[PDB]
Amino acid sequence: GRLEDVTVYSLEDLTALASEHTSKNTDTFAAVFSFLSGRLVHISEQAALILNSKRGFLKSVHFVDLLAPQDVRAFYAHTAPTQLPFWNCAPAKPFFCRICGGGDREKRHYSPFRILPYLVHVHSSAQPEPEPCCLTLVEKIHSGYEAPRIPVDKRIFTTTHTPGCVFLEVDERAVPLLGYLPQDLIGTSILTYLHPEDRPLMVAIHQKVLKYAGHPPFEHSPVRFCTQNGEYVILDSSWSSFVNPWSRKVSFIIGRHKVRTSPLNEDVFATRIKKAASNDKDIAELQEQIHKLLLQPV
Amino acid sequence: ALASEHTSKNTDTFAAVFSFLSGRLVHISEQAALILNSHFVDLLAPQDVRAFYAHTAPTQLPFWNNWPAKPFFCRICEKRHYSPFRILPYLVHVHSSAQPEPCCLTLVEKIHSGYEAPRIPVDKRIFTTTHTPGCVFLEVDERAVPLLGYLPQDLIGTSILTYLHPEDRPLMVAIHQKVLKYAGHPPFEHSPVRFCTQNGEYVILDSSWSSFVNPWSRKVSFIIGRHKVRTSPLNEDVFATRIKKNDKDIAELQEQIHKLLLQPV
């Protein structure tokens, strides 16, 4: 089908490919993996240091095997060879993953990474052509409460949720603020992360969500939100909504959250065990009643 | 529930239960659209395999008829043919000689062109879309599938502009001007536009538009349209082979839309 040129690369071209990103700092690497096999065609010399891994081991892994299993689905979704910009018009959408250095399921430490993916072709000949590849610019990220430390007036993030109180969207600013990746939140319920003493508050919030539909956004009472290291952070939030213009019902609820405290353990990404068993009791109670009150048109 | 059995269906619907961490389909309903075999991720079109995995990842699946399920789509077929199918994936558990599996049960519905066999009523030829300030599709409702020929995965991430008749594209500038002007008000109509269905032929779309404005950064966040096809396309099967398959001259248009859509309101 009448196609424009590709720009094909080869193995020695890959050494320099995004040296601008790889020189940014000591947390960045570039990986190129084949859409055919899932194997690494090129990865930066510094990636063994950054993943705490070994150069040999990595030239022979499938990239996905490095990924935390929670993240494999976002990986496949965000790297589909069909959404991908080519590599230089609007182009390049960040996702997140935890990636380990592939140790031995005991010494395996996952760090969170921010990824920019691009499409690329390389070298050899199969039955037709030169190798479709993903170019991945990777960067280790840090808890917003360490080191640098996101300034206080910048500790803001945005989320949206369904009338069923299920998260639809979370902007990337949340990640170093809460220690979760977007995929951890999407499809889960906001109520789960809330302090129990604070969940009933959502009732009045969604009542205001109706009252103020078509009106500017409102504030209410702060709520404690559980970061992934387990400690709570106080959200000071503004809320509003989008009502479907045709059936005038609330389609989603939107929050801009100012994070007003810091946890004690400054590392929101610290490894934690947490029991996820029995707890959806008062949760379905609130979800059911909030949903219910939200069918009132307009 | 925890067993080894059955739910049947019928008439361009059938069930494939397949082995989870495994491969081979356990069960398959006596109904077979085109020639037997005994394999299943294998029956999918190249470009659909990514969706088939996303929507059937064991964690996303709900339990069967519990005490809830959401569609995805693929083309899941000389050599080959490929039809469109609507799917509902579930997690269930099955017995074998191998001392309970993990098991995904899927209910599969062959999809017809809204125009072919049992045509969709004219009053029901409505669907909705959303796109960014940069004219890229974010959301497409299922009801677009039988009407355009494309599965949502073909359209999400691509540009509205691409699909519009070149004759019709520059209405988009004005349609976006009105979006700013009618921001905060109920939907508006503007001149219609023609949309290139998957087979090659165009249809007229009569639409209303509105938008969602970010409440803090007072700029348009996305644009929503509800559309109604006026007129059957030249070809019946909106899914049929498709003939005239390059073109640019779009990019400038989208910078213009994107630039004008920067105005806070």
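The first residue you see is number 1, and the count goes up from there.
If you're wondering, the header gives X-ray crystallography, 2.5 Å.
Here the Cβ of each residue, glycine as well, is placed from N, Cα and C on the backbone.
Listed in Swiss-Prot for this protein:
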| type | residues | note |
| --- | --- | --- |
| DOMAIN | A:17-84 | domain 'PAS 1' |
| DOMAIN | A:145-211 | domain 'PAS 2' |
| DOMAIN | A:220-263 | domain 'PAC' |
| MUTAGEN | A:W246 to E (Swiss-Prot position 359) | Abolishes homodimerization |
| MUTAGEN | A:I254 to E (Swiss-Prot position 367) | Abolishes homodimerization |
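Of the recorded residues, A:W246 (mutagenesis position) and A:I254 (mutagenesis position) place their C-alpha atoms 19 Å from one another.
If you draw a 10 Å sphere around the CB of A:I254 (mutagenesis position), it holds 22 other CB atoms from the protein chains shown. Across the domain 'PAC' (A:220-263), DSSP classifies residues as 0 helix, 26 strand, 18 coil. With 10 residues left out of the model between A:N88 and A:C89, the distance spanned by their C-alpha atoms equals 10 Å.
In the structure as shown, the Cβ atom of A:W246 (mutagenesis position) sits within 10 Å of 14 other Cβ atoms.
Across the range of the domain 'PAS 1' (A:17-84), the DSSP-based residue counts are 27 helix, 14 strand, 27 coil.
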